[PDB]
Structures are given as C-alpha cells and as structure tokens.
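Peer 1: This is the structure I have questions about; it appears just below.
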Amino acid sequence: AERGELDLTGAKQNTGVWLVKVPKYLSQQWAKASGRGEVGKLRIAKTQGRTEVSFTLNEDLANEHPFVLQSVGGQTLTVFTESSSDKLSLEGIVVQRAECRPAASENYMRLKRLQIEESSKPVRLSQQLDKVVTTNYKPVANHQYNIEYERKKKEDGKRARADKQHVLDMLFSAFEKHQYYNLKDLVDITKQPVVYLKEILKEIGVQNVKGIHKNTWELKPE
Amino acid sequence: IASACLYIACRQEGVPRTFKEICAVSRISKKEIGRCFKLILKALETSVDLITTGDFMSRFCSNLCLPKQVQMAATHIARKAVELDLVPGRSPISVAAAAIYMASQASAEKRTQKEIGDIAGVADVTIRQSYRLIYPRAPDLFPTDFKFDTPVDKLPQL
C-alpha cells in the first residue's frame, strides 16, 4: 500500500482500447460541443478481406472522415491514468491504432490555408513608420527617479549621532550576533555616521585581514 | 560638467538646446546643469550669446510637423512680440511656444497647448499666460504676406 501503487485492473481484465489520431480542429469542435454529447458518430465496416473506419461530424457542429488503421505490433502501447485522489491506474492496452483524414482533398487545402492565416496573426513583423518619433527624450526639468530618490533622502534625512553609551550598547548587541563584521554592514546595523562609528570602534575594536570577502573589524575589546 | 559643457557648445554653435532638453538626455537635473553652467563660464572666462526666439522655431516646428509657412509665421510673431516688448521678462522658450500655438491655431495644422508644451518643454499655464499677453496684438504680430487658414479675428480668446 503506497501512493505510487497502480490499479492494474485494466491489464488484469485485458481491457482493450483504440488509439485514434485526429486533427486539432476536429477535436477542438468535440471539446466545444463536449457538453452536448452529440459530436458525431463513428462507423466501422468490415468485409471479406478489408475493413474501414470513419467518423461523421454532426451537421450543427460542422456548420465524412475516413480513418486509416495502423499496425500496433511494432510497439506495445498502454493507457494509464492518475486520479485526483492520488491513485494511479492502468486503463488498458492499445489493441488498434487509426488516424483521421478528410474525405475531400482540394477544398481541404482551403481550410489549411485559413488555419495558416490564423496561425500567422501572432507572427509580429517590423512596422514601417511614416513619421519620425518626436516624443523620445522629451524635455524634462528633473527625472522621475531623481525627484523620488531626493525626496526619500530628504524626508528620511541624514543619520544622526547617538550617544556614546547607546553606540557601544548597539555594537555589543551586534557582537552577540557575530564576532566580526564588515564596516559597511556595521554602519547599517548601528545606524551611525561612518566617521563617528569608526572613532568609537577604534577605541575598542580593531580591523584585521581575514579570509572573508571583505575587510572586517574585530569587536573584541581585548 | 559634461552635460553643462554640451549646453555651452550648442549655444556657441548657434543652435541652443534648452536646459530641459539637455536634462532629458542626461542623468543630471536641470538645476545641477544650471549650476555647472555658470561655474564653467567663470572657469573659462568666456560667455555665450543670448538666446533668441528664432533659435528654437526650426526644431520645435519640425518636431510638431508644422508646415513651412506656419514656422515662418511663428518666427515673425515671436520676433515682433519681442520687438514690441509685449512679453517683458518672459522666457524666449515660453514666447516661442506661445507664438507657435498662435500660428498653429491660425493654420490648418492645429496643435494643443499640451502637445506644444511637451515638445517645447513649457507648462501649458506658462504658454497660456504668454499667449494671453500676445493675443490682443495678434494682427500686428502676424506677417503681412501670410496666408490665414483661420482668420486672426477668429483665433481662440482666453
């Protein structure tokens, strides 16, 4: 008993199914009329030494499709499914293969042309422009990003100088998190001017070369 | 410095580009370019000729796709407006844009204050104010040898 266990009833009962190849337009109409359950009729005719398969589309849906059978002995095909309840199963083995083709040929090439034209619509091509574009680099007093950045800088204001005791408390609070820190990161952590911070740090901490990607300060006072 | 140097070169070449146009192509703001501009003049001990209304008519009218006769009329209107002192203290760009608006509205190719303002780099209010000052004297500003698609007496009043 496992999620991957497959219900092999399809194989055990030897359920046989037919794999049929049909055009996209045909199956698209069947999917559209799926709610009707009257997409068409499938006719099979067998003779003394010949058999044929064909499908007739419903008049309302259309507003004969002979089928050509293909060998299934050259490769063993099987049908399996996965249930939404996380239960896999094997429906059966493919016992016959067929492919749908239209009965007519000359007028059918018209439909293919229409499908090609519809399929050509998304193929974007360079458009010729009669007049030069005069809206590029339109005169502007100051760029959008600059006034926004300036507003943030001026609204937040510069970093103030906290009292020496609070700066030391923050530094030791950072030391509990990590032994050493890069000055750029320490400035952001302590939120103090780089000059003011360095003056307080140099009195206790020191800077030493380490294998880390950037020069780091050592916070141990001794 | 490079942005301000580019403005000075255009002025020296007789093809002035407004600070808004130089700012539109540079990351530097108009204000900073303006500050560097005066500093360079002192540093170089040089000076540049005063801008005039006719220095922008060719570029603005062409960017607006205005006909040749409309550009000529706008040039005459702007030049005569300065000579008549109808626009005291007004920036030449504002006067040029207002003259272009007047000539355009008088022609078949009519352009809105926003369209002219966007290309000339002037606020519609500034254009409207400059236009309101010159509108009463419009028949004197237009050339005598000009073809009116819309008569001067029917020009927009505001």
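Numbers in chain B track Swiss-Prot; the residues on display, in order, are 159-316.
If you're wondering, the header gives electron microscopy, 3.8 Å.
Using N, Cα and C of the backbone, Cβ positions are placed for all residues, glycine too.
Swiss-Prot documents B:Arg185 to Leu as a published mutagenesis change and attaches the note Reduces interaction with VP16; when associated with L-189. According to Swiss-Prot, the mutagenesis experiment B:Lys189 to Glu carries this note: Inhibits interaction with SSU72; when associated with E-193. Reduces interaction with SSU72; when associated with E-200. Inhibits interaction with VP16; when associated with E-200. Inhibits RNA pol II transcription activation induced by VP16 but does not affect basal transcription; when associated with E-200. Among the mutagenesis experiments that Swiss-Prot reports, B:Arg193 to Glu is described with the note: Inhibits interaction with SSU72; when associated with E-185 or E-189. Inhibits interaction with VP16; when associated with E-185. Inhibits RNA pol II transcription activation induced by VP16 but does not affect basal transcription; when associated with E-185. Here the residue is the original one, while Swiss-Prot reports the published mutagenesis B:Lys200 to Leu with the comment Reduces interaction with VP16; when associated with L-196. Swiss-Prot gives this note for the published mutagenesis B:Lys200 to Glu: Reduces interaction with SSU72; when associated with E-185 or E-189. Inhibits interaction with VP16; when associated with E-189. Inhibits RNA pol II transcription activation induced by VP16 but does not affect basal transcription; when associated with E-189. According to Swiss-Prot, the mutagenesis experiment B:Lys238 to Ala carries this note: Abolishes autoacetylation, represses transcription activity, does not inhibit its association with chromatin to promoter-specific regions and decreases the association of GTF2F1 with chromatin to promoter-specific regions. Under mutagenesis, Swiss-Prot gives B:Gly247 to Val with this note: Inhibits interaction with TBP. According to Swiss-Prot, the mutagenesis experiment B:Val283 to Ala carries this note: Reduces DNA-binding. According to Swiss-Prot, the experimentally introduced change B:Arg286 to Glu is described as follows: Inhibits interaction with RNA polymerase II; when associated with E-290 and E-295. Among the mutagenesis results in Swiss-Prot, B:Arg286 to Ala has the note: Reduces DNA-binding. The residue drawn here is the original one. Record note (Swiss-Prot), mutagenesis B:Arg295 to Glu: Inhibits interaction with RNA polymerase II; when associated with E-286 and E-290. The unchanged residue is displayed.
Help me understand the surroundings of these features in the structure.
Peer 2: In the three-state DSSP scheme, B:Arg185 (mutagenesis position) is classed as coil.
Sequence-distant neighbours of B:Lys189 (mutagenesis position) (same chain, six or more apart, CB under 8 Å from its CB) are absent.
Residue density at B:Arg193 (mutagenesis position): 13 other Cβ atoms are found within 10 A of its Cβ, drawing on all protein chains shown.
Taken residue by residue with DSSP, B:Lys200 (mutagenesis position) is part of a helix.
In this chain, no residue six or more apart from B:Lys200 (mutagenesis position) has a CB-CB distance below 8 Å.
Under DSSP, B:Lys238 (mutagenesis position) is assigned to a helix (H, G or I) in the three-state scheme. Around the Cβ of B:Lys238 (mutagenesis position), the number of neighbouring Cβ atoms within 10 Å comes to 18.
DSSP classifies B:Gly247 (mutagenesis position) as coil under the three-state reduction.
Residue density at B:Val283 (mutagenesis position): 10 other Cβ atoms are found within 10 A of its Cβ, drawing on all protein chains shown.
When other Cβ atoms within 10 Å of the Cβ of B:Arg286 (mutagenesis position) are tallied across all protein chains shown, the result is 16.
Secondary structure at B:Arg286 (mutagenesis position), taken from DSSP and collapsed to helix, strand or coil, is helix.
Listed in sequence order, the residues of the same chain lying 6 or more apart from B:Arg295 (mutagenesis position) and placing their CB within less than 8 Å of its CB are B:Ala239, B:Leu242, B:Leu244.
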Peer 1: Whole-number Å distance between the CA of B:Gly247 (mutagenesis position) and the CA of B:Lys238 (mutagenesis position)?
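Peer 2: Cα-Cα, rounded: 15 Å.
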Peer 1: Looking at the mutagenesis positions B:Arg185, B:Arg193, B:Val283, B:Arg286, which has the shortest Cα distance to B:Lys238 (mutagenesis position)?
Peer 2: B:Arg286
Peer 1: List the Cα distance (Å, whole number) between B:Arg193 (mutagenesis position) and B:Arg185 (mutagenesis position).
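Peer 2: Between the Cα atoms of B:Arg193 (mutagenesis position) and B:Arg185 (mutagenesis position), the distance comes to 15 Å.
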Peer 1: List the same-chain residues at least 6 positions away in sequence whose Cβ sits under 8 Å from the Cβ of B:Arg185 (mutagenesis position), in sequence order, or say none.
Peer 2: none
Peer 1: With 8 Å as the upper Cβ-Cβ limit, not reached, which of the mutagenesis positions B:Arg193, B:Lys200, B:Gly247, B:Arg286, B:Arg295 neighbour chain A?
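Peer 2: Cβ contacts with chain A under 8 Å: none.
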